Amino acid sequence: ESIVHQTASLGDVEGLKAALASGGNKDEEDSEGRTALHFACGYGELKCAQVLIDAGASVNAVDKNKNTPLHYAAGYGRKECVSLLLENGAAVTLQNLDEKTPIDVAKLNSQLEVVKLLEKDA
């Protein structure tokens, strides 16, 4: 029952803004430590991710497996969200509980293009 997570996950930009305006917490976490930004980026909802970043959502938030939003974007091959996170200081060296960085994750999931995109940045 988290409005901020649900609207972000479904790309509901207006619903998301409203929820945040109506008191909703942009850093709200679910039972696995995920934030609305982890979901927006993992699903490739660029505009919703921007809204959260503009509201001050932690770009390098970590879930209970130490995955950041960039690990989700990278792993599921959501290139635009990867760029958006990189432009906003997303730490490309942060490591998973499995010692994997977002790049490692992109590599394991065959996200060849995302890898070039994460490399290009550096």
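To match Swiss-Prot, the residue numbers of chain A are left as they are there, and the shown ones run 219-340.
If you check the header, you will see the structure was determined by X-ray crystallography, 2.3 Å.
Every residue, even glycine, has its Cβ placed from backbone N, Cα and C.
The annotation 1,2-diacyl-3-O-(beta-D-galactosyl)-sn-glycerol binding site is assigned in Swiss-Prot to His223, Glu246 on the grounds of experimental evidence. Of all the Cβ atoms in the protein chains shown, 15 others lie within 10 Å of the Cβ of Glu246 (mutagenesis position). DSSP assigns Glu246 (mutagenesis position) to coil, not to a helix or a strand.
Under the DSSP three-state reduction, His223 (mutagenesis position) is assigned to helix. Here Swiss-Prot describes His223 to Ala as a published mutagenesis experiment; the accompanying note says: Reduced binding to monogalactosyldiacylglycerol (MGDG).
Swiss-Prot lists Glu246 to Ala among its mutagenesis entries, and the accompanying note reads: Reduced binding to monogalactosyldiacylglycerol (MGDG) and phosphatidylglycerol (PG).
Annotation of the published mutagenesis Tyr294 to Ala in Swiss-Prot: Reduced binding to phosphatidylglycerol (PG); the original residue is retained in the structure shown. DSSP assigns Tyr294 (mutagenesis position) to coil in the three-state reduction, outside any helix or strand.
Quoted from Swiss-Prot, the note attached to the mutagenesis of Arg296 to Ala states: Reduced binding to phosphatidylglycerol (PG).
Taking a C-beta cut-off of under 8 Å and a sequence gap of six or more, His223 (mutagenesis position) has these contacts in its own chain: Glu246, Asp248, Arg252, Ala254, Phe257. Counting only same-chain residues six or more apart in sequence, the Cβ atoms lying under 8 angstroms from the Cβ of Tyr294 (mutagenesis position) belong to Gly260, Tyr261, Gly262, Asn327, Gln329.
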